Amino acid sequence: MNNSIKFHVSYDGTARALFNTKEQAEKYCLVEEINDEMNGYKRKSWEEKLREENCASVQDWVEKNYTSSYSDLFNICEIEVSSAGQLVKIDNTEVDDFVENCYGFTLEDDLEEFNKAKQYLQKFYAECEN
Amino acid sequence: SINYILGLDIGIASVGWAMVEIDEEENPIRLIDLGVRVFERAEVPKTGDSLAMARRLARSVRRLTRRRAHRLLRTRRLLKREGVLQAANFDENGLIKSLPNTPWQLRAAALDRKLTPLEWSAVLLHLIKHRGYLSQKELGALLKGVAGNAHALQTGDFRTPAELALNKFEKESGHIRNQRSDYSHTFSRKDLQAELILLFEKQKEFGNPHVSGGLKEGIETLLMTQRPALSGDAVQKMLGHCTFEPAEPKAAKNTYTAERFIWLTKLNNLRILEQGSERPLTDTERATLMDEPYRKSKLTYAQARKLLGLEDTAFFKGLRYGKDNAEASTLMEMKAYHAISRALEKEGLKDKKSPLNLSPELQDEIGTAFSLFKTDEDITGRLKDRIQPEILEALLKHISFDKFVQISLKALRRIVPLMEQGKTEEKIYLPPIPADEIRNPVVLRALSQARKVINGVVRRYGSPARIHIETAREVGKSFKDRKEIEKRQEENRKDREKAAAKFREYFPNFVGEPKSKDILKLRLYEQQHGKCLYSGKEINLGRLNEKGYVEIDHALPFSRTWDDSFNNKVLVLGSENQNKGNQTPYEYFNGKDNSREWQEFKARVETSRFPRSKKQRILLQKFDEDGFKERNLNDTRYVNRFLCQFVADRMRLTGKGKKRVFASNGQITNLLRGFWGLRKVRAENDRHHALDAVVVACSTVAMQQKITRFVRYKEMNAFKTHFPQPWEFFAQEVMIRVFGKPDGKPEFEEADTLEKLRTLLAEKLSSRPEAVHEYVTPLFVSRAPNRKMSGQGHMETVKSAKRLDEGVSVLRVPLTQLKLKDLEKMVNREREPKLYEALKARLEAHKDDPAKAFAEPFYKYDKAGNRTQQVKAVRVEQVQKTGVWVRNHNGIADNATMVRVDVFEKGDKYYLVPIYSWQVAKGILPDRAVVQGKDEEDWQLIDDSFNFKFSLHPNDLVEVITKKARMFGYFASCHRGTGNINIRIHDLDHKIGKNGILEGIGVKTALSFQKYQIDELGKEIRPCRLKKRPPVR
RNA sequence: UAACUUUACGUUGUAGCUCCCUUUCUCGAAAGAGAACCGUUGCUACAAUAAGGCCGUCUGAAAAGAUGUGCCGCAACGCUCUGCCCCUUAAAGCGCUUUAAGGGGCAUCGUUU
């Protein structure tokens, strides 16, 4: 059916990637963190971990030593969009209830404000969905 | 003022507790409190490293950079004061202006040329900056590169290493300096000193001034002066201290005395295990095999068996093998003795036949000299002035010793003569855990949190009459060990699933789900070779599934031995050998006089392929019943022994005065959990910790006795009788108090207030009025607060920030990571269109794999492309909303963590101000709230009109009463670009939110955003109000 | 284990030379060059390598200068010290404030250092 679930991994509110399942989305957070750690004083220690065990390359090493501790500030907000390009549900909350939850006002408050707020998300994720 | 017993469930990241009220005879009567205290693991979240080690590595890197900068600064000061460096040619920073950037060519041509003082300073500062490597896995590779370049200059026609460097590295490639991991470019410091002295000679020969001054010395003063290394004082301070003479430091295993001591202890803890008989080594055997570590090299267990006289089936105890005991292990070796012998063999002093003339005391001195000093120079210089020099270079050529032991030298040197022949104040509140005794971060953190829990309990209720700690099988293990345990659990699951598949295939007619008992029956019968182990008959496989024909029975009686092991069970029929009783297979099979039945019983339990440990345990019949029972009842790990001694010594316990701390074993706790009706769910919640803490706190000695007498009644016939429970409806009360929902029904709403929990208890447990007392409160898992205001200031990647007017943060990406998504965000994408389609072809050719597509070198091409240059890394624009300015405002980074998040009113709207660690270091307190979409420059500005309410830290309890629903838990994180908090439910219940967290909380319009405060016991829930904004610094 | 000595890599900045390649203007002339400017490949240098904070230290009237095998800064743990939150008791007043005492909790405080 049309509703397709995506995954917009963002760090410090800055969108970075866009995946199809949560597994790669959480794996991607590790790879970004490890490659960042390997840019300084922790690169010396991280070289053996990629070499002493047959897990060469950061991507392959994370693929098996995956941990849920993928550092903080990484946001994996899960939206789902049908084939029509219109957002329906976010995380576990419908788009009508999402704006009631994350933006804090119901549909009966101001309908035209959604065209300025709900429609605002559509173009916001229109640029994200590239 | 109430007698009670406290239990604990110490883990790596959670300490669940419980206090059980007991009567005058220490029989549990009620349950008066419980809870769980969750905390972060005291380990690096990735790879489980040591936090202190990582911080020390960072500090050492800082120290290295500081020392190199200071050394170069002193070099510049020398150049400014030794003759001249065109005084006042420096910038405002004191650096060198218009320094010639060709110092390798300067070292090459300085042999025959009159260097300009600017070029002379360039070459000199180059020499100090890249001053080589001194002797002082990865290191071996670096020494290989050092040795290779060392040999090139010795046998080559080039005097200075830099001359050969450029003159041949320019022929090989385009670079002269080291790159990534190409150690072909590294040099050596002694060769650099030789280069320096010959450079001074040449600059003197060609009449160059600024050479003969105090520089020529001061240059070596800067070049070779070095910070020294450790001494024995570090070994004393950072390790244990001898009781007899703490002043004495710790010996090293590379000494003869330590090797003899460890060998003798291994002998003292080794026995002979044959036909279920454990016998110690006899004196004649001990003398016979004592010569082995010196007569030969290694002591394999099979080698030890071959040397001595014993049966082939006789295995050895103490060899902690997980499985596959067929392969023999090695006992121990004379490391120092054999190392010295082989060094002397290789250096023309030994022939593997002559005895080692050096005395054992002399060997001890040599080992101490080699281990105390980490450099060759100090060892050779001092040696305590003991031994001849020829063997000194002989040893120093190959021998390198670095290790230590647990006992002081003298102490060992005095105990050995006596062993060769064969031989504070208690207070109300627990003191801090001694960091010296527990030298493990994770265990130290767990014990500190457990001590916090114990202190809270003592403060609230009083001194506990007894303590029933027991820790998980993961505490006291390295991170790799814990990963091995969880992995083995995973394959043990696969194996259980495959066994269930095997059982269903063998018996499709069997209905229901194969439990543990029947699957064990089938697997063991497969391992039992299709024969009962009482009468040796062939039993009906079809009748195996049904009840009555067969039943699992422990051969060793449970009442007197107290054994519950994975495979310490014998598949006996039943109704044919019901006369065993509690007699053990020694008098039921009549092994007193070696009766025939005994003989074929032993033969069928040893010839038939059964596990060796099962063959041994079934055939002991010669043990100490009480000692063995206490070995299978308690636990004697290092951590549990330390807890017992420390808690007994250093706090009040109003018990019976004999032993008021009871460390239990995991197997017995699991068994009693099974008997008392655990059922329900676990490992998806954080309250099974309190469940096991309640279970262990009811495992009093009286209860092990009620279990003992019940099992003794059950062994022989002696004829639903409930198994001994601590009180009526124990399971119902415990699972109402722990989880808040009845047994077997995890779908009901949790009774998370005192009123509804009390009503549920009264309605479901009306027959037991003692379930509702004044201390009945719903469990609230307490998370350890983290109010610290320090942490990484900014990610470790420095990104160019020239184009920070836009959002781009241009950075050099190596080609081995350039994806198709990184080609769109490339700088010279329209500027150099041909290379965009040149790189995109390689992305498409190897199917979006930069590692393989760009394994071969990529190259630019001219208009008529003719292989001009090579691309190794290319710039990649990346959007950069905000970041930290680093490297003296030359590059930008990314924010690391929010150390605090303040909140602000004025409009019934809670505006959140993120405070980062880099801001706390600079003393800057932000004045900008967060608004969705717009960047920081457009963020709301904070002034006196915004009321200040409180400040949020990670893992700090908060409550957002949004209109739709109320949400309670511990603040976790915030979406910086969206301004919504993340709330972790207290118990991390897996049926609420995303794996226990409530992401995307709408705080900007919440009815009331406030934070509470929780006691270390998880009680006293009340809001906390700040009066004024707290300063960052 | 402890801590160690390190050179070395990397990221960013600057400058030199060098790759392609923008408009640009100059030269002719239509794509090739000469000056620029702006990007940027590679190489060689120096600078920084957490954000930041302290000393020592010789001058001295100090803006500052002369100096050094210089020290601290991503952790754990703690409550002698200051501070936050929190109860408890007493004292007054005007629940609220003040004063005083006690017990904690947690760090921006303290020790390891």
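Following Swiss-Prot, chain B shows residues 8-143, 153-439, 458-753, 769-1082, kept in their order.
Cβ atoms are placed via backbone N, Cα and C, with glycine included.
According to Swiss-Prot, the active site, for RuvC-like nuclease domain annotation covers B:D16. Residues or ranges marked as active site, proton acceptor for HNH nuclease domain in Swiss-Prot (evidence: sequence analysis): B:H588. As annotated by Swiss-Prot, Mg(2+) 1 binding site applies to B:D16, B:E504, B:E508. Per Swiss-Prot, the feature domain 'HNH Cas9-type' maps to B:512-667. Mutagenesis annotation in Swiss-Prot: B:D16 to A, described as Does not restore CRISPR interference during plasmid transformation to deletion mutant; the structure shown retains the original residue. While the structure shown retains the original residue, Swiss-Prot records the mutagenesis experiment B:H588 to A with this note: Does not restore CRISPR interference during plasmid transformation to deletion mutant.
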Nearest-integer angstrom distance between the alpha carbons (Cα) of B:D16 (mutagenesis position) and B:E504 (Mg(2+) 1 binding site): 6
Length in angstrom of the chain break flanked by B:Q143 and B:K153 (9 residues not modelled, CA to CA): 16
B:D16 (mutagenesis position) - helix vs strand vs coil (DSSP): strand
Modelling gap (15 residues), B:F753/B:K769 Cα distance, angstrom: 13
Deposited-model gap closure distance - 18 residues unmodelled, Cα of B:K439 to Cα of B:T458, Å: 30
Alpha-carbon distance [B:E508 (Mg(2+) 1 binding site); B:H588 (mutagenesis position)] in Å: 28
Cβ-based neighbourhood (8 Å from the centroid) of the Mg(2+) 1 site, residues B:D16, B:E504, B:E508 excluded: B:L15, B:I17, B:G18, B:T505, B:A506, B:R507, B:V509, B:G700, B:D726
Chain-internal residues near B:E504 (Mg(2+) 1 binding site), provided their CB is under 8 angstroms and they sit 6+ positions away: B:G14, B:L15, B:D16, B:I17, B:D669, B:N674, B:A697, B:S698, B:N699, B:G700, B:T703, B:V730
Least surrounded among the recorded positions, given as B:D16, B:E508, when other CB atoms within 10 Å are counted: B:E508
Protein Cβ atoms within 10 Å of B:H588 (mutagenesis position), excluding its own: 19
